[PDB]
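Only one structure is covered here, and it is reproduced in the block below.
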Amino acid sequence: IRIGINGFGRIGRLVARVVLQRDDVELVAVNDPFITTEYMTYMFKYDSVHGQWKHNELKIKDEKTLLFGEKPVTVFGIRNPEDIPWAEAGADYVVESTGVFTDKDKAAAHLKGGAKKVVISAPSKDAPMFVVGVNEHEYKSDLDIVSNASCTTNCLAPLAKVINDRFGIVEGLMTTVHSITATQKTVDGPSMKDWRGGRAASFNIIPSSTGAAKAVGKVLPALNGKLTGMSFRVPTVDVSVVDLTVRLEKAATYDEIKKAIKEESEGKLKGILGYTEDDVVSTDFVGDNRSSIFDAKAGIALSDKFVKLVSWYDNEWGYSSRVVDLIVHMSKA
Amino acid sequence: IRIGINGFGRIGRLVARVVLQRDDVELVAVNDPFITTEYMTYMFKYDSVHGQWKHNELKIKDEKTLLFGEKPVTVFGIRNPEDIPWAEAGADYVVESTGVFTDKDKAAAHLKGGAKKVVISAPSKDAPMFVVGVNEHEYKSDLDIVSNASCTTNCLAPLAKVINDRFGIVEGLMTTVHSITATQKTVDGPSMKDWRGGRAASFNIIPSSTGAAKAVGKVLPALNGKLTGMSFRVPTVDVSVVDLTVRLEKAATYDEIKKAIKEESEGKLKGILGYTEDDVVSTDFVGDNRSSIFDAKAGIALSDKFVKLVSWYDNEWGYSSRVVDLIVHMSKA
Amino acid sequence: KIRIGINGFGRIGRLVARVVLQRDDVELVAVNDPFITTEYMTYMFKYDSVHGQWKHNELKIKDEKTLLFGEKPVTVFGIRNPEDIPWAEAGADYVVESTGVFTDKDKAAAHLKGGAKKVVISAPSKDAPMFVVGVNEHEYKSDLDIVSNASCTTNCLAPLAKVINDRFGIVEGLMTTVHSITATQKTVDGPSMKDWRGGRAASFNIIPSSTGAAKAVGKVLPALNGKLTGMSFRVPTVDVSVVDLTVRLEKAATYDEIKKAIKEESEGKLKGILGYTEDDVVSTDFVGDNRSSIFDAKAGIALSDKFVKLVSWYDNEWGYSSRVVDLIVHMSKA
Amino acid sequence: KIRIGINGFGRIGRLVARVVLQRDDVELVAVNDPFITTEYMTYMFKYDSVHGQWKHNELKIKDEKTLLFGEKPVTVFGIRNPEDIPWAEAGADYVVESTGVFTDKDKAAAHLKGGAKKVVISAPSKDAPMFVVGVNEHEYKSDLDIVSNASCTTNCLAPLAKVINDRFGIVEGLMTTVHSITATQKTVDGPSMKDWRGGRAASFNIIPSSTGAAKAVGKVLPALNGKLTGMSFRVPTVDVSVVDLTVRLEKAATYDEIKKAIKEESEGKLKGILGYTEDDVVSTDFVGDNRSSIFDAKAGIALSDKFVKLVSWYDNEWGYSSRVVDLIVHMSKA
Ligand SMILES: NC(=O)c1ccc[n+]([C@@H]2O[C@H](COP(=O)([O-])OP(=O)(O)OC[C@H]3O[C@@H](n4cnc5c(N)ncnc54)[C@H](O)[C@@H]3O)[C@@H](O)[C@H]2O)c1
Ligand SMILES: NC(=O)c1ccc[n+]([C@@H]2O[C@H](COP(=O)([O-])OP(=O)(O)OC[C@H]3O[C@@H](n4cnc5c(N)ncnc54)[C@H](O)[C@@H]3O)[C@@H](O)[C@H]2O)c1
Ligand SMILES: NC(=O)c1ccc[n+]([C@@H]2O[C@H](COP(=O)([O-])OP(=O)(O)OC[C@H]3O[C@@H](n4cnc5c(N)ncnc54)[C@H](O)[C@@H]3O)[C@@H](O)[C@H]2O)c1
Ligand SMILES: NC(=O)c1ccc[n+]([C@@H]2O[C@H](COP(=O)([O-])OP(=O)(O)OC[C@H]3O[C@@H](n4cnc5c(N)ncnc54)[C@H](O)[C@@H]3O)[C@@H](O)[C@H]2O)c1
C-alpha cells in the first residue's frame, strides 16, 4: 500500500500526517511545484490548527528526498500530472489534492505516470464517488480513478443514510456553517468565479454555494433529488457543522431519532458517525477523525415528521482520515 | 417625545445615537450605574463597529449632565429601576435595555419613577410584544409596558408575514448565524445558564438557543406553533443572518417568491423589509437600518412548496431603529 | 486638469479611487486590472468590508469598456502588461502603480511607453525616489519621470520621527510595528516561498514579519539615514496599524515636553499629516482616518528623559491612499 | 505527599490542574469556585478551546461534593469567601490563588485561616514576594507564609533579561508585549471602569494595555531594578504572546554572539525554562509549550552591537501554569 500525494496542501499534508501514522500504508512520493523540498519540511512540521508533529521527518538531499525515521519519501515539483513519474519510485495509489484536477479526465494524467489508482480529494463532475461507510462497497477493482466526495458530503451522507434507512426522507434542505479554506482571501480581493468569496474571510459571514446535497443523491440513490442546500463561510480556521432540515415519512419523536443514531454510531457506523449529548462547540472537534458527529442537544423538532438535525465535522482531519480508509479499502477489493 | 434610556449598552448607546439624530424625539435621561458620567462620554463617542460619532456631545457637570449641542441630558447611576426619577427631569418614554428587567413585573418599576411608557429592548415572558411593520398597530394607549421583541424576531416576522400572507406556511424551521454579543466570553469562562455560551466567543461556532420562531407566533397568530429554530453564534462583531426553511401551502416558483418580496419591500414594508440581488456578505449591512434584508441570490428551493430563504439583519443598528419607531408610533396612538 | 490613472484596482487601488473621486482638484480617467471584469469592478468598488458602501454615484455603460462614476466616465482596461497600457489614449497624465508587482524604477517606466507623464508607485522602491508628504515632498523636482510614495509604515514613522529628531535629535532608535493583515497573507497555512511565516494562517497567528520602514526613513530623511531599524508583527485585524518607537535622544526631555512638542507640530506644518490624541483609543477608532500618523499620548512610556517609547496609530489603507493623492497634487503644482 | 488546592477554577486554575494531575510528584486535593457547579466543573475541565480535550480519566460521584479524577477523588468547594475555605479539613497543604481578586499579601492570607500551609498567587502582587523560576526561586525561604508566582509576562522577560544582563549587562531597556486576550476583556464594547481601552471589543481591536512586567523584573532581579519599563498591545488571538525587548548594553556584542549565548544558557541552568529556536515560528507553534520563555533568533534585529531588539515567545496560559507547579515543588523541598 504505497501512497503518493499530489499537492501538499491542507489535505495533502494532513493526509500525510495520517498516512505516516498508520502502520498499514506507506508514504512514497509527494508532488508540489510551489513548495521546495526543505520548505515541505517546515510546512509538515508546523501547523496552526493541528499542532507540531509528534514523531519525525527531515530533509535528506538537496531536492529529492525526505527522511521519516527510516523511510525515504521522494520529492517532486512537477507542474503537470502526466509528467509525474509515480512509477519510478513506487506508489500505486495517488491522492489528487491540488483542487485543479478534479476532472476524471485531468486526474487520469496520473495513470500515465506509474499509478494504479487515483483518489481525488474533492467531488468530481465525472468520477465515481464514494463516501466511506455509505457506499464504499459499491467500488470495483476496474474503476481506475475515484472521488472521496467532499467534506460536507462525507458529513451529510452518513447521517442521511441512517435517517432515511429508518424513517425515510421525503424532503431535505441542508445548510452548512463552514470554516474558511485556502480559496478565500484575507482582505477583499478578486474571485471571479465566486464574488462573495473574495470578501475578507475572517471578518464576514459569507454565503457560499455547495453541491453536497445534490451529491448525497449520487452515492445514495434513494435520496437522489430529495435534498439540496447552501452554505455560510464564517471566521474559524477549522471545523464546520452541518445543519439538516428534513421532512420524515414515518413519524418519529426526537428521542427516537436520537437513539436510532446512537445505535448506528455504536454499530455499523462506528468511526464514521459519532453521537454526542455534550455541550460541544467547534473547537471540541479539532482533530476528531470521524466523518460526522451528531449533536443531540443542538437539534430541534417542530413535529415528528419535521425536524432539524445538527452534526459536526472537522473538515480537514475527518475528511483526510476517510481518504486513507478509502485507499485501504481499495487495495483489498 | 422625551425618551430615557435604562442601561447604556450596545443597544442603549446605539438607540441614543438614533434618537439624537432624529428631529422628532429627544433624549432626556440616561441610567447606568456601571458607567460614570464622563465615561459615558467616551463610550458614546467611540465605537468598534459603528464609528466615531459625527455630530456632538460632552460632559457638562461633575456627574449629572451631558451636553449635546444645546440639549442637556441628565445622568443617573441607579441600581434599582423603582428608584429612577424619570419624572424629575421629564421622560415619558423609557427604553429598558439592561437585559436584567425583561419581566413586565420588573420593568414596571419604571412607572414608579415618572414614566408613562416602557419599551423593553428584548422579548418578554409576559409583556405585549410588537414588531414594527407587522403588528405595531395592535398597540393601545392603555398598555403601560411593552416589548420590541428581539433582533431575530424583528428580522423573521416581516419575512414571515409576507410569506404566509401570500403563499401560506405549513411548517417552518429557522436557523440563525449570529454575531457575538455582550453575554459571551472572550475565553472559556463560566455561564451557568448556558454552557456553550462560555466558550471563547471569537474562536468557535457556538450552538445557541433562540425563542424567536416561537415568538413569531406571538405577534402573528396565524403562524402560532408553525415554526421553531436554533442558532449559531459565530465570530463577527455585528450583523447576523436568518435562515428559514419553510414548507409552502400554495406552490410558488423561486422567482415568484422573489418579486412577491420585492414588492412589499417597495410597498407597505419599505424601511422594514429590504430586498437585494447583490453578492452581499455581512459587513455590507453594518449600519443598515432595516429590520430584515432578503437575500435573493442566497436562498434556495428544493421544490415549489419547499424552500429556503435567507435574510440579513444588523442586530444592533436595525433593532435600535425599530425601537425608536415603536416609541414614536406609541406617542401618536 | 489633473487626470489620473490606476493600475491595480486592489485595496490601495480602489481606495485611492474613492479619494480621487471625492476631491474637486483631481479626476479619475481610467483603471487597469486584468483580473477584474468591468462589472466586477463596480461590485468591488461599491462594497467594502472595512470602509463601507460607497455613497455617491455610480454605474457602467460600455459592454466591457466604460464605467460611469456619477457622470464622469472612466475607461476600463484589463491588460496584463504595463507598456501595453495606452494611458494617454485616454488622457491619463498620472498613473498610480498600486499593482504590488512593479516597484522597480525601470519596472514602473513601462507606463511612460504607454503615453503617460508620471507614475506614482504606491509602495517603496529599490530605486524610485521616496517622498513622504509633510517630510520631504519638496525634493520633488519636475524632472522626475517616476516617483514612489513609499510605504504605509514609513508614512507613519517619518513625520513622527522628524518632530522628535528636530526637537531633541534621535541618536539611536528601534521600531516595532503591530500591523494588520494584507492581501499577501493566507487565510489558511499555505505556501509563501519568499516568506515562510507569512504563509501561516493570518487570522489565527501573531506573525513576525519584516519591514524596511526604519531604513526607508533614512532615504527620505537623510538626517536619520542609518539610525533606525525595525520589525513587525502581523496580527488578526482587517485594517489599521500602530507604530511602536523606541528612541534614545541627545536632547533631554520629559514625556510632558515631548507630548507638548507633538501637539504643537500637529497644528503647524504637520497638520492633517501628523495627529495628536490623548484619548483612550483602540484601533477601530482610526478606521477612515486620513492622517498619515496619529500620535497617541497616553499609550507611550518613558524610561529616562533620553530613553523613550512613542506610539503612533495609522490606518494603513486610508491614510496612505489619501497621501498618494496628496503627493500627486503637489507634483502637478511643482 | 504534596497535596494541592486550587482557588479559582479559571484559565490558570483548570490548567495548573491539568498539570498537577499529569505529574507523579504532586496531588490535586480539592477545588474551590463559587461560580461553577460540580458537574459544570467536569465540563469545563474536560473541553478546552485552546488546549484540547483532556485525555486521562475522569468523572464525579458526590451529589455536589466530589469529583473523581481517575481514582483520585477531588473535593469540590463552592465558597465565596477565602477564610471560609476549610482547606486542611481536606488536607490541602498548598493553595494556588488563581482567582484574580486576592493578590494582596494580607488578602491571600485568608487561606491560612482555613488551615492551609502555603498560598501561591498566580499573579503579581503589591506585597507578596515575587519569584520567577530559573531566576530567583532560591530566595524562597521556608518562613514565607505566602508567595507570588508573578505574571506570565514577567516569566518570559526575566529569564531572558538575565542571560542578556549577565553576559553583556543591560544599561537601558524598553519592553513591548503583543499579548493575547484574556478573561478581563470584552467580546463587545462594554464597561471597563478601571481601564477604558480594555472595555473595547477584544477580537476586533489592537488594544494598548498596561503592564508592570518590566518593573516587576527589578523586584525579582534587583540587579535590574529601575532599568526596565514597558507596554503592551492586546490583539485578537486566543492564547500565546510574544515579548518585544529593546535594550542597550554596556558590553558590546553581535547578533550572532548574543544568539550563541542564549543557546548556551538554554541547555544550561535555564533548560526547560528558556528555550531557543531558529525556525520560522508563529504563535500557534507555541500552544502547549511548557517553557517560560522561548527566544526567537530569526525574528530579532540589531542596530549596533550595543543597541538591540530581542524576541521571545510564550504561551501565557500553559508555560505559566507549568511554572506554578514548578515553584510549588521547590517550596516543598526547600
Ligand atoms: N480544506 C478543506 O476543508 C478540504 C476538505 C475537503 C476537500 N478539500 C479539497 O482538497 C483540495 C485541496 O484543498 P486544500 O484545502 O488542501 O487546499 P490548498 O490550497 O492548501 O492546497 C493546494 C495545494 O496544491 C499545490 N498545487 C497546486 N497546483 C499544483 C500542481 N499542478 N501540481 C502539484 N501541486 C499543486 C499547492 O501548492 C498547494 O499546496 C481541493 O480540491 C479542496 O476542495 C479540502
Ligand atoms: N446586542 C444585540 O445584538 C441586541 C439586539 C437586540 C436586543 N438586545 C437586548 O438588549 C439588552 C442589552 O443588550 P446589549 O447587547 O446592549 O448589552 P450590554 O451588556 O452592552 O448592555 C447592558 C448595559 O446595561 C447596564 N446595566 C446593567 N444593570 C443595570 C442596572 N440595574 N441599571 C442600569 N443599567 C444597568 C450595563 O452597565 C450595560 O451598559 C438585552 O436585553 C439584549 O437581549 C441586544
Ligand atoms: N494594503 C495595504 O495596507 C497597502 C498599504 C500601503 C501600500 N501598499 C502597497 O500597495 C501595493 C498593492 O497593495 P494592495 O494592498 O492593494 O494589494 P492587492 O492585492 O489588494 O491589490 C493588487 C491588485 O493588483 C491587481 N493586479 C495584479 N497583477 C496585475 C497586473 N499585471 N496588472 C494590473 N493589475 C494587477 C490585482 O488584481 C489586485 O486587484 C503593494 O505594492 C503594497 O506594498 C498596500
Ligand atoms: N489567563 C492568563 O493568561 C493568565 C496568565 C498569567 C496569570 N494570570 C492571572 O491569573 C489570575 C486568574 O486569571 P485567569 O486568567 O484564570 O482568570 P479567569 O477569569 O479565567 O478565572 C478566574 C476564576 O475565578 C473564579 N472566581 C471569581 N471569584 C471567585 C471567588 N470569590 N472564589 C473562588 N473563585 C472565584 C471565576 O469563576 C473564574 O473561574 C489573574 O490574577 C491573572 O492575572 C492569568
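To match Swiss-Prot, the residue numbers of chain C are left as they are there, and the shown ones run 5-338.
Yeah, the Cβs are placed from backbone N, Cα and C, and that goes for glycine too.
Annotation comment: Swiss-Prot describes C:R15, C:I16, C:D37, C:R84, C:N320 as NAD(+) binding site, evidence class similarity to another entry. Annotation of the published mutagenesis C:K121 to A in Swiss-Prot: In GAPCmut; compromised heat-induced nuclear accumulation leading to impaired ability to enhance heat tolerance; when associated with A-231; the original residue is retained in the structure shown. The D-glyceraldehyde 3-phosphate binding site annotation in Swiss-Prot covers C:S155, C:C156, C:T157, C:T186, C:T215, C:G216, C:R238, and the record cites similarity to another entry as its basis. Among the mutagenesis results in Swiss-Prot, C:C156 to S has the note: Loss of activity. Loss of glutathionylation. The residue drawn here is the original one. The feature active site, nucleophile is assigned by Swiss-Prot to C:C156, with experimental evidence given as support. Quoting Swiss-Prot on the mutagenesis of C:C160 to S: No effect on the activity. Experimental mutagenesis is annotated in Swiss-Prot for C:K231 to A, with the remark: In GAPCmut; compromised heat-induced nuclear accumulation leading to impaired ability to enhance heat tolerance; when associated with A-121.
Everything Swiss-Prot records as a feature, shown here on the structure.
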residue: C:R15; record: NAD(+) binding site; DSSP class: helix
residue: C:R84; record: NAD(+) binding site; DSSP class: coil
residue: C:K121; record: mutagenesis position; DSSP class: coil
residue: C:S155; record: D-glyceraldehyde 3-phosphate binding site; DSSP class: coil
residue: C:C160; record: mutagenesis position; DSSP class: helix
residue: C:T186; record: D-glyceraldehyde 3-phosphate binding site; DSSP class: coil
residue: C:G216; record: D-glyceraldehyde 3-phosphate binding site; DSSP class: coil
residue: C:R238; record: D-glyceraldehyde 3-phosphate binding site; DSSP class: strand
residue: C:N320; record: NAD(+) binding site; DSSP class: coil
Rounded inter-Cα distance in Å - C:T157 (D-glyceraldehyde 3-phosphate binding site), C:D37 (NAD(+) binding site): 25
Where C:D37 (NAD(+) binding site) falls in three-state DSSP terms: coil
Among the NAD(+)-binding set C:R15, C:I16, C:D37, C:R84, C:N320, as the record gives it, the longest Cα-Cα distance in Å: 26
Where C:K231 (mutagenesis position) falls in three-state DSSP terms: coil
Cβ-Cβ neighbours of C:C160 (mutagenesis position) (radius 10 Å): 31
Cβ-Cβ distance under 8 Å to C:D37 (NAD(+) binding site), same chain, at least six residues away: C:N11, C:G12, C:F13, C:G14, C:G17, C:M45, C:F81, C:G82
Cβ-centroid neighbours of D-glyceraldehyde 3-phosphate site C:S155, C:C156, C:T157, C:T186, C:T215, C:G216, C:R238, 8 Å, sequence order: C:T158, C:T181, C:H183, C:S213, C:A217, C:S236, C:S245, C:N320
Candidates C:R84, C:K231: member of the recorded positions with the richest Cβ shell (10 Å): C:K231
Whole-number Å value for how far C:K121 (mutagenesis position) lies from C:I16 (NAD(+) binding site) (Cα to Cα): 21
Nearest recorded site to C:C156 (mutagenesis position) by CA-CA distance, among recorded positions C:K121, C:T186, C:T215, C:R238, C:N320: C:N320
Residues near C:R238 (D-glyceraldehyde 3-phosphate binding site) in space but at least six apart in sequence (CB under 8 A): C:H183, C:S184, C:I185, C:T186, C:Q189, C:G202, C:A206, C:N209, C:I210, C:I211, C:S213
Cα distance (Å, whole number) from C:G216 (D-glyceraldehyde 3-phosphate binding site) to C:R84 (NAD(+) binding site): 28
Candidates near ligand 3 among the recorded positions C:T157, C:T215, C:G216, C:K231, C:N320, judged by a Cβ under 6 angstroms: C:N320
